[PDB]
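Colleague: One structure coming up, written as structure tokens, with questions to follow.
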Amino acid sequence: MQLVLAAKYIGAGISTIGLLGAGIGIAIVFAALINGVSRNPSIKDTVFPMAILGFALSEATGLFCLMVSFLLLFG
Amino acid sequence: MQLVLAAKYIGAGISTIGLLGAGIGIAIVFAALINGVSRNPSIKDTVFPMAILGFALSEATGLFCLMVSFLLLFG
Amino acid sequence: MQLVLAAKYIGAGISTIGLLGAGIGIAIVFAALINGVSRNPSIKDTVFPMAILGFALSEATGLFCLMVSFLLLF
Amino acid sequence: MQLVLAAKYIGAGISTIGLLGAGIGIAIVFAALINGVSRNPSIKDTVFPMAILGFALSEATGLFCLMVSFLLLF
Amino acid sequence: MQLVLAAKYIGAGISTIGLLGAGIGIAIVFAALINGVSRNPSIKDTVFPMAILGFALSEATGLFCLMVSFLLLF
Amino acid sequence: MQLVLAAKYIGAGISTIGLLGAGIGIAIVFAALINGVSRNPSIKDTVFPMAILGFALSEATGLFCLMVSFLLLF
Amino acid sequence: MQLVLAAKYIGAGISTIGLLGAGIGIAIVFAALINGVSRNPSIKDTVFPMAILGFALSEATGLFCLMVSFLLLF
Amino acid sequence: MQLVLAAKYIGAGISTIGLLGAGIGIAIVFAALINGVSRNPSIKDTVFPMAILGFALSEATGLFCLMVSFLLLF
Amino acid sequence: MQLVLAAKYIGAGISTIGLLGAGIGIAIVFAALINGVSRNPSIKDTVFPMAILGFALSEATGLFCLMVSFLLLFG
Amino acid sequence: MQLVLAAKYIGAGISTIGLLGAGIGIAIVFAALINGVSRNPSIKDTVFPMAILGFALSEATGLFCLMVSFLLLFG
Ligand SMILES: CC[C@H]1/C=C/C=C/C[C@@H](C)[C@H](O)[C@@](C)(O)C(=O)[C@@H](C)[C@H](O)[C@@H](C)C(=O)[C@@H](C)[C@H](O)[C@@H](C)/C=C/C(=O)O[C@@H]2[C@H](C)[C@H](CC1)O[C@@]1(O[C@@H](C[C@@H](C)O)[C@@H](C)CC1=O)[C@H]2C
Ligand SMILES: CC[C@H]1/C=C/C=C/C[C@@H](C)[C@H](O)[C@@](C)(O)C(=O)[C@@H](C)[C@H](O)[C@@H](C)C(=O)[C@@H](C)[C@H](O)[C@@H](C)/C=C/C(=O)O[C@@H]2[C@H](C)[C@H](CC1)O[C@@]1(O[C@@H](C[C@@H](C)O)[C@@H](C)CC1=O)[C@H]2C
Ligand SMILES: CC[C@H]1/C=C/C=C/C[C@@H](C)[C@H](O)[C@@](C)(O)C(=O)[C@@H](C)[C@H](O)[C@@H](C)C(=O)[C@@H](C)[C@H](O)[C@@H](C)/C=C/C(=O)O[C@@H]2[C@H](C)[C@H](CC1)O[C@@]1(O[C@@H](C[C@@H](C)O)[C@@H](C)CC1=O)[C@H]2C
Ligand SMILES: CC[C@H]1/C=C/C=C/C[C@@H](C)[C@H](O)[C@@](C)(O)C(=O)[C@@H](C)[C@H](O)[C@@H](C)C(=O)[C@@H](C)[C@H](O)[C@@H](C)/C=C/C(=O)O[C@@H]2[C@H](C)[C@H](CC1)O[C@@]1(O[C@@H](C[C@@H](C)O)[C@@H](C)CC1=O)[C@H]2C
Ligand SMILES: CC[C@H]1/C=C/C=C/C[C@@H](C)[C@H](O)[C@@](C)(O)C(=O)[C@@H](C)[C@H](O)[C@@H](C)C(=O)[C@@H](C)[C@H](O)[C@@H](C)/C=C/C(=O)O[C@@H]2[C@H](C)[C@H](CC1)O[C@@]1(O[C@@H](C[C@@H](C)O)[C@@H](C)CC1=O)[C@H]2C
Ligand SMILES: CC[C@H]1/C=C/C=C/C[C@@H](C)[C@H](O)[C@@](C)(O)C(=O)[C@@H](C)[C@H](O)[C@@H](C)C(=O)[C@@H](C)[C@H](O)[C@@H](C)/C=C/C(=O)O[C@@H]2[C@H](C)[C@H](CC1)O[C@@]1(O[C@@H](C[C@@H](C)O)[C@@H](C)CC1=O)[C@H]2C
Ligand SMILES: CC[C@H]1/C=C/C=C/C[C@@H](C)[C@H](O)[C@@](C)(O)C(=O)[C@@H](C)[C@H](O)[C@@H](C)C(=O)[C@@H](C)[C@H](O)[C@@H](C)/C=C/C(=O)O[C@@H]2[C@H](C)[C@H](CC1)O[C@@]1(O[C@@H](C[C@@H](C)O)[C@@H](C)CC1=O)[C@H]2C
Ligand SMILES: CC[C@H]1/C=C/C=C/C[C@@H](C)[C@H](O)[C@@](C)(O)C(=O)[C@@H](C)[C@H](O)[C@@H](C)C(=O)[C@@H](C)[C@H](O)[C@@H](C)/C=C/C(=O)O[C@@H]2[C@H](C)[C@H](CC1)O[C@@]1(O[C@@H](C[C@@H](C)O)[C@@H](C)CC1=O)[C@H]2C
């Protein structure tokens with residue numbers, strides 16, 4: 001009981017480390033969005049859906065970390 | 001219940017590591033906003049809302065980290 | 001049995017660290033896609049499938065992490 | 001009592017690691033300000049408030065880490 | 001032998017960490033492929049096999065991590 | 001209380017890790033200062049105070065780490 | 001006996017972390033090859049052997065990590 | 001006393017991790033110096049003292065790590 | 001003498017982490033050699049020895065790591 | 001005795017982690033050396049002493065890590 005619960009909680013905190021990837025990744029995408037629109041304003045409608053897609057896929061990796069975090073805390 | 005409490009506190013500490021991602025990310029987004037507007041002043045009103053969106057989505061990964069940290073501390 | 005179960009749950013958490021690589025990586029690919037299309041719009045149809053391939057291969061590395069995490073969890 | 005107290009101190013230390021993001025991120029913002037102003041001095045008044053907003057938001061992530069640190073310490 | 005099995009599981013979790021390098025690496029390669037084809041479309045057939053090669057070699061390093069991870073798990 | 005004092009010392013060691021962000025950040029700022037003055041010498045008096053400011057803010061994050069580190073040591 | 005055996009398995013896992021350098025480094029080399037060949041296709045024959053030398057030396061660092069890993073395992 | 005002494009020696013080792021920041025940082029500064037002088041030789045006397053200032057401030061962050069390491073060691 | 005042996009083995013593992021530095025570093029040096037020669041073919045004979053020197057000095061940091069690893073394993 | 005020796009050896013392995021900084025740093029310097037000479041071959045004699053200095057200072061940080069490593073192992 002003690003040792004198992006404690007491990008679940010240490011694990012849950014550790015599980016949030018991977019989120020740093022999405023934090024950096026989402027930003028890399030929006031940076032490219034911003035620089036690409038600055039260089040070529042007319043391409044805006046083409047690249048904005050590309051940035052939304054990029055962000056969502058990168059964010060999905062953080063979600064998977066958070067899922068493990070929640071499984072440990074609750075499941 | 002000593003070992004479990006101890007684990008909650010170490011876990012809360014560990015849970016904040018992931019915030020370094022939003023720290024760097026938010027900065028990356030604003031860096032691009034600054035560089036983009038330097039190269040092309042007239043694009044400001046178009047890219048500023050993109051930088052705000054980018055900020056918010058990168059920040060969210062930090063929010064999740066802190067949420068787990070506070071669930072371990074208090075929840 | 002407690003100690004082993006404890007080790008399984010610690011390990012499962014540690015197994016997610018590697019996902020930061022796919023997070024950053026997937027983004028590096030889409031960043032290139034966006035910059036490449038901004039500089040040269042006519043190249044879009046050629047590079048978009050290259051970005052899909054690149055994203056998928058990068059993500060897979062993180063899915064192998066998740067796989068190990070689930071093996072330990074369950 | 002003593003094991004819990006020990007954990008608080010270890011946790012307080014671990015809690016400062018994330019401050020490295022703010023340290024790097026603040027620098028990233030000022031780097032762009034400097035490079036932006038060098039390439040186009042006349043844009044200074046426009047980008048300075050952007051740089052202020054940027055580093056303030058980046059620094060805040062570090063203060064959140066420090067918030068947990070001081071919660072664990074006191 | 002609770003201690004030994006425990007060590008195998010934690011060690012299996014740790015072994016996946018190195019996969020992040022493959023995640024970032026693979027992305028670095030496809031990013032360059034995309035940027036290179038954008039700047040010079042006619043170079044596509046020459047650089048695409050180079051990109052496959054770079055992906056494979058970078059991926060190999062992920063394979064070795066997963067290999068040690070599976071050896072500890074089974 | 002061997003356990004508690006132990007925790008203070010390990011925790012003091014961990015608290016210095018975040019200093020690496022200040023180490024890299026400060027460098028990022030001076031790098032940009034140097035690159036900016038190289039490209040545009042006449043901008044020196046305008047960007048130099050910006051660089052001092054960026055250094056100070058990035059350094060502050062290191063200060064907070066050392067602060068938690070000293071609080072645990074004493 | 002069992003504590004030492006446990007340590008070997010944990011150590012074997014930790015030992016694969018450094019493979020992330022080779023994973024990223026191999027990619028860095030191929031990225032430069034691709035970008036170099038895109039900007040100047042006629043330099044291909046000159047830079048390819050350089051890229052081979054570069055990634056071989058970078059990959060070797062990862063094999064040294066793996067050498068320790070397998071020493072600890074067997 | 002053993003446990004505390006053990007914690008001092010573990011902590012001292014951990015206290016050196018932060019030095020990686022000054023290692024990378026000092027290099028970032030000199031890289032800028034070299035690139036700035038290559039692009040604009042006549043700027044050398046102006047930027048060289050800026051590089052000295054930047055290197056010294058970056059290094060100091062790593063010396064504060066070493067300071068903590070020595071406090072724990074002795 | 002179980003705890004000490006155990007510590008030698010974990011320490012040896014930890015000692016290899018630092019090799020990721022030479023891995024990335026060596027690559028950085030060769031990347032620059034490749035990009036430099038692409039931009040200016042005629043500089044090859046001048047920069048190749050610089051790349052070799054650069055390789056050797058970055059590699060040395062890995063050598064020291066592995067040296068400590070082997071001292072813990074065997075010495 | 002046991003616990004102290006074991007800690008010294010775990011510490012020594014941990015002490016080599018910072019070396020990754022010099023591994024990457026030395027390389028960053030030689031990269032700039034190579035790209036700067038490629039762009040402007042005539043500046044070679046001015047920047048090469050700058051790269052030697054940069055390398056030595058960056059390498060000094062790795063030395064400090066290795067010093068701690070050796071103090072733990074032997075001192
Ligand atoms: C891989 C699936 C991702 C979905 C991508 C969807 C892309 C489509 C586009 C059009 C989006 O929906 C977009 C840009 O409109 C969008 O994000 C919407 C929903 C959002 O309201 C936008 C407009 C917005 O203004 C943001 C910045 C909002 O102000 C802020 C409160 C939300 C931040 C956030 O991170 O949301 C998460 C994210 C959408 C993520 C996105 C997940 O979802 C949330 O986070 C997940 C778990 C995280 C860790 O993945 C969970 C808590 C529930 C969520 O709803 C949520 C919590
Ligand atoms: C989806 C997540 C994020 C949502 C962002 C939405 C952005 C839209 C734009 C228009 C914002 O409203 C914006 C740019 O105006 C803005 O940030 C405002 C509110 C802000 O006051 C700006 C201008 C400001 O001056 C900042 C720097 C302020 O001085 C400083 C004290 C706050 C920093 C900070 O990080 O706050 C958090 C952040 C808004 C974050 C941002 C959350 O929210 C707070 O922090 C979160 C936790 C963090 C870790 O996300 C939580 C405690 C609730 C918060 O109020 C808050 C506490
Ligand atoms: C997003 C939140 C951060 C604030 C951002 C504010 C942005 C707006 C602009 C105007 C700034 O305040 C800015 C750039 O002017 C600025 O930093 C001012 C305050 C500063 O005096 C300038 C002139 C300066 O040169 C600084 C770097 C000075 O050399 C040095 C002695 C102070 C450094 C410092 O980092 O202050 C802290 C930090 C802003 C932090 C970070 C807060 O705040 C301080 O510490 C906190 C508490 C600790 C726990 O953070 C509290 C005492 C208030 C503080 O003064 C303080 C302790
Ligand atoms: C160092 C050996 C690597 C081999 C590289 C070979 C390169 C040659 C090129 C032409 C490939 O065959 C290529 C690009 O066509 C290719 O990968 C094909 C087979 C692949 O189906 C492509 C087209 C594809 O669409 C991908 C995105 C596919 O849809 C997706 C489900 C697979 C992702 C993936 O990561 O697969 C791994 C990868 C090929 C890796 C790559 C291994 O293999 C797999 O993963 C490895 C383990 C990982 C961690 O290395 C192991 C389980 C064996 C695998 O099946 C597999 C599981
Ligand atoms: C957020 C507050 C920071 C203040 C920034 C102020 C910026 C304004 C500008 C004009 C400075 O005063 C500046 C550039 O002139 C300056 O630093 C002067 C005082 C300094 O002597 C310069 C010229 C110098 O030559 C340096 C390289 C000096 O030779 C070297 C021995 C000092 C390195 C150093 O890191 O000092 C720390 C730093 C100023 C830091 C900077 C703190 O302060 C010291 O270190 C901090 C702790 C660290 C981890 O922040 C603490 C012990 C107090 C310090 O004395 C000090 C210890
Ligand atoms: C610096 C040492 C590394 C070698 C570098 C060599 C550079 C020279 C060039 C010619 C290469 O060999 C190169 C690019 O041609 C190449 O990789 C060849 C071998 C490969 O067949 C090419 C065509 C290829 O597409 C690969 C990526 C293929 O798709 C895939 C199935 C094999 C991947 C692989 O990474 O092989 C390993 C790796 C080179 C490693 C890394 C060794 O070697 C292999 O594994 C080792 C043992 C394990 C523990 O490393 C042993 C069995 C020999 C191997 O084949 C092997 C297992
Ligand atoms: C100061 C440290 C380094 C010294 C470098 C000197 C460089 C000068 C130039 C001229 C070299 O001789 C150079 C470029 O020709 C060269 O590396 C040769 C020897 C090498 O065979 C090259 C061409 C080669 O083909 C490599 C990729 C070879 O195929 C592969 C099997 C070896 C990889 C490797 O990393 O070896 C180590 C490296 C030379 C390193 C490099 C050491 O040495 C070896 O590894 C070290 C340990 C590592 C971690 O440093 C130790 C076991 C002794 C070694 O022989 C060796 C084992
Ligand atoms: C901060 C002081 C540094 C000194 C910098 C000196 C700069 C001046 C220039 C001219 C150099 O001396 C230089 C470039 O000529 C040079 O390095 C010489 C000595 C070297 O022989 C060069 C020419 C060379 O060919 C190298 C690549 C050689 O083949 C290879 C075997 C040495 C690798 C190496 O890392 O040496 C270390 C380094 C000089 C370092 C350099 C330390 O010294 C050694 O490593 C230190 C500890 C490390 C961790 O700092 C210790 C083991 C003893 C050493 O001699 C040594 C072990």
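Along the chain as shown, the residues are counted starting at 1.
We read in the header that X-ray crystallography, 2.3 Å was used to get this structure.
Note that Cβ sites are derived from N, Cα and C of the backbone, with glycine treated the same way.
What Swiss-Prot shows for this protein is this:
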- A:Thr46 to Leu: In strain: DS400/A3 and KL14-4A (VARIANT)
- A:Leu53 to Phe: In strain: DS400/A3, DS401 and oligomycin-resistant mutant (VARIANT)
- A:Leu57 to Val: In oligomycin-resistant mutant and cross-resistance to venturicidin (VARIANT)
- A:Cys65 to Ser: In oligomycin-resistant mutant (VARIANT)
Colleague: Give me the CA-CA distance between A:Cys65 (variant position) and A:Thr46 (variant position), in Å, as a whole number.
Modeller: 31
Colleague: Say we define neighbours as other CB atoms within 10 Å of the CB. Which of the variant positions A:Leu53, A:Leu57, A:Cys65 has the fewest?
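Modeller: Comparing Cβ neighbours within 10 Å for the variant positions A:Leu53, A:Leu57, A:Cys65, A:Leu53 has the fewest.
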Colleague: Could you tell me the C-alpha distance between A:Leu53 (variant position) and A:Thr46 (variant position) in angstrom, no decimals?
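Modeller: It is 12 Å, counting Cα to Cα.
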Colleague: So, in DSSP terms, is A:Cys65 (variant position) helix, strand, or coil?
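Modeller: It is helical.
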Colleague: Please classify the secondary structure at A:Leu53 (variant position) using three-state DSSP.
Modeller: helix
Colleague: Using all protein chains in view, find how many other C-beta atoms are within 10 Å of the C-beta of A:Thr46 (variant position).
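Modeller: A:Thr46 (variant position) is surrounded by 15 other Cβ atoms within 10 Å.
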Colleague: Roughly how many Å separate the Cα of A:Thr46 (variant position) from that of A:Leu57 (variant position), to the nearest whole number?
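Modeller: Given the Cα positions, A:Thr46 (variant position) is 18 Å from A:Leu57 (variant position).
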Colleague: So if I take the variant positions (A:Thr46, A:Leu53, A:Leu57, A:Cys65) and measure from each Cβ to the nearest atom of ligand 1, which come out below 6 Å?
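Modeller: What lies within reach of ligand 1, judged by Cβ under 6 Å, is none of the variant positions.
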